[PDB]
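Structure record follows, encoded as structure tokens.
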Amino acid sequence: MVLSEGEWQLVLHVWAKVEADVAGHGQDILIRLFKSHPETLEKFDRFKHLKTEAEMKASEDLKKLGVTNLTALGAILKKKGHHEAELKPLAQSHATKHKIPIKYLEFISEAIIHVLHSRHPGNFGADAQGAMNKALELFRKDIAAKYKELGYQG
Ligand code: HEM
């Protein structure tokens with residue numbers, strides 16, 4: 001699988017809006033993830049205690065993680081497929097320390113698409129969503145390959 005430049009531009013076009021307030025998008029995405037698939041929250045030893053969306057929105061640390069997460073993803077998307085260097089540290093920590101299965105990466109991918117669909121209809125129509133899905137499928141495919149090399153293959 002390989003995205004076209006046109007598809008990458010649709011991806012970067014909506015990400016540009018995300019960057020107007022990465023912290024806000026991060027909260028929305030993590031909260032959507034945790035509510036749609038509660039089991040995923042259990043992987044966060046530092047945030048597993050949060051009981052409600054209100055507590056999640058009020059968590060300064062969760063907001064910080066959201067920023068760290070989306071900024072790392074943004075750097076990967078901007079590489080337009082040439083993200084080998086960026087994927088190494090991410091795959092190692094998520095495979096060996098956090099133990100995040102591909103199934104959960106699919107869940108957060110679903111969350112990202114849901115939030116962009118809701119917040120950015122102006123830059124997330126059908127074709128743009130297709131481009132983002134293709135970019136995230138590539139991300140997950142390469143991460144999975146790395147997982148396997150690392151001995152996890154979650
Ligand atoms: C878009 C996909 C994701 C990206 C780009 C991403 C990125 C990051 C980054 C940059 C960090 C900090 C550095 C590191 O430890 O590697 C991090 C930490 C972490 N990530 Fe991910 N992550 C993603 C998905 C997930 C998912 C789906 C889960 C589990 C449901 C997860 C769980 C964690 C945990 C538990 C930490 C540690 C948080 C803490 O500081 O307590 N990540 N992630």
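We read in the header that X-ray crystallography, 1.7 Å was used to get this structure.
Even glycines carry a Cβ here, placed using N, Cα and C.
Straight from Swiss-Prot, the features:
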- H94: heme b binding site (BINDING)
- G122 to A: In metmyoglobin (VARIANT)
Show which residues of the chain containing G122 (variant position), separated from it by at least 6 in sequence, have their CB under 8 Å from its CB.
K17
Under DSSP, is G122 (variant position) part of a helix or a strand, or is it coil?
coil
Using a Cβ cut-off under 8 Å and a sequence separation of 6 or more, which residues in the same chain sit near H94 (heme b binding site)?
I100, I143
